[PDB]
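What follows is a single structure, written as structure tokens, with notes after it.
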Amino acid sequence: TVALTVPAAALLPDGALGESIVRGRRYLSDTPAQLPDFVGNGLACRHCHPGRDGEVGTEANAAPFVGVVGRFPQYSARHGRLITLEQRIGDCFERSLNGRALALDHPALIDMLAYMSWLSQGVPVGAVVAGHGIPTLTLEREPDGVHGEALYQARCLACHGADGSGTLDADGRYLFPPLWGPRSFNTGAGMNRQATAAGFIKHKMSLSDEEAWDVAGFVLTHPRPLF
Ligand code: HEC
Ligand code: HEC
Ligand SMILES: O=S([O-])[O-]
């Protein structure tokens, strides 16, 4: 593997590419507001792909975009064939954002690609970046949603809400995003999978493996949009 490095925003190039990258960052950070025709819920890409200092997709073990462009095209079992990064992003819009895929030459899609390529600068094509993806967490027992509920009330509720509906900021963006219900990810999303949610929760928080497993279980007992 190669190390995860975040390029310096002050070294962004003048011109069309620099401008595109800046637009791309905003599409990823503010998706429902910027692309209402394509987003069906309250989630922005950054809600599962966080980054510090205004960037998106720069956190190890929270599916960073650093180095993602050199890993496509790649096989998808879902599609039964090779897919491009453009297509992967489309699946995210359809599942995680409960919406509609952007046309494969849509300027907003190309701006997102430009941003991801910027984050990937210096990464050799084919190389795997340390911290890529969301590492699954699987336990050898059923998740205990009763324990999970207690854990949720103690550790999660103050941000994500008694009803999982999250907390809106002053401008109507989710400060704390919804975990279930009609504004959350739909059943087709990767986050709807127990081991992926447990893994995400484990790495993005102070929780033991058993606690992340049980609280993920509790979260995923709830309704959400059907895909
Ligand atoms: C949580 C509900 C998510 C939201 C909202 C978005 N994404 Fe996502 N993404 C998510 C998971 C759990 C994964 C799998 C991680 C893994 O281990 O493979 C992904 C993956 C991607 C990828 C592929 C990453 C890789 O191959 O390394 C891309 C390019 C991606 N996601 C893009 C993306 C965009 C652009 C989003 C806003 C439209 C977006 N995702 C939202 C979980 C979630
Ligand atoms: C405020 C201090 C929070 C507490 C406590 C918890 N979460 Fe959270 N979560 C929070 C934010 C701001 C975000 C967006 C990503 C980011 O880090 O910037 C999240 C994201 C999630 C997600 C993915 C997004 C979604 O489904 O909407 C999940 C699945 C999630 N959080 C679960 C979760 C659980 C189970 C918690 C208790 C262990 C928990 N979070 C605490 C803010 C906060
Ligand atoms: O592509 S994910 O949202 O399943």
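So for chain A, numbering is Swiss-Prot's, and the shown residues are 32-236, 243-264, in order.
Each residue, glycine too, has its Cβ placed from N, Cα and C.
The domain 'Cytochrome c 1' annotation in Swiss-Prot covers 44-158. What Swiss-Prot lists as heme c 1 binding site is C76, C79, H80, and the listing cites sequence analysis. Here the residue is the original one, but Swiss-Prot notes a mutagenesis experiment at this spot, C123 to G: Loss of function. Among the features that Swiss-Prot reports, heme c 2 binding site is placed at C187, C190, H191.
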Listed recorded positions adjacent to ligand 3, that is, members of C76, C79, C123, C190, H191 whose C-beta is under 6 A away: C123
Candidates near ligand 1 among the recorded positions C79, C123, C187, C190, judged by a Cβ under 6 angstroms: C79, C123
Nearest of the recorded positions (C76, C79, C123) to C187 (heme c 2 binding site), judged by Cα-Cα distance: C79
Beyond the site residues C187, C190, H191: chain residues whose C-beta lies within 8 Å of the centroid, for heme c 2: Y183, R186, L188, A189, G192, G197, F207, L210
Spatial reach required of the 6 unmodelled residues, as Cα distance in Å from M236 to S243: 6
Euclidean distance between Cα atoms of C190 (heme c 2 binding site) and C76 (heme c 1 binding site), Å: 19
Around the Cβ of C76 (heme c 1 binding site), the count of other Cβ atoms that are within 10 Å: 24
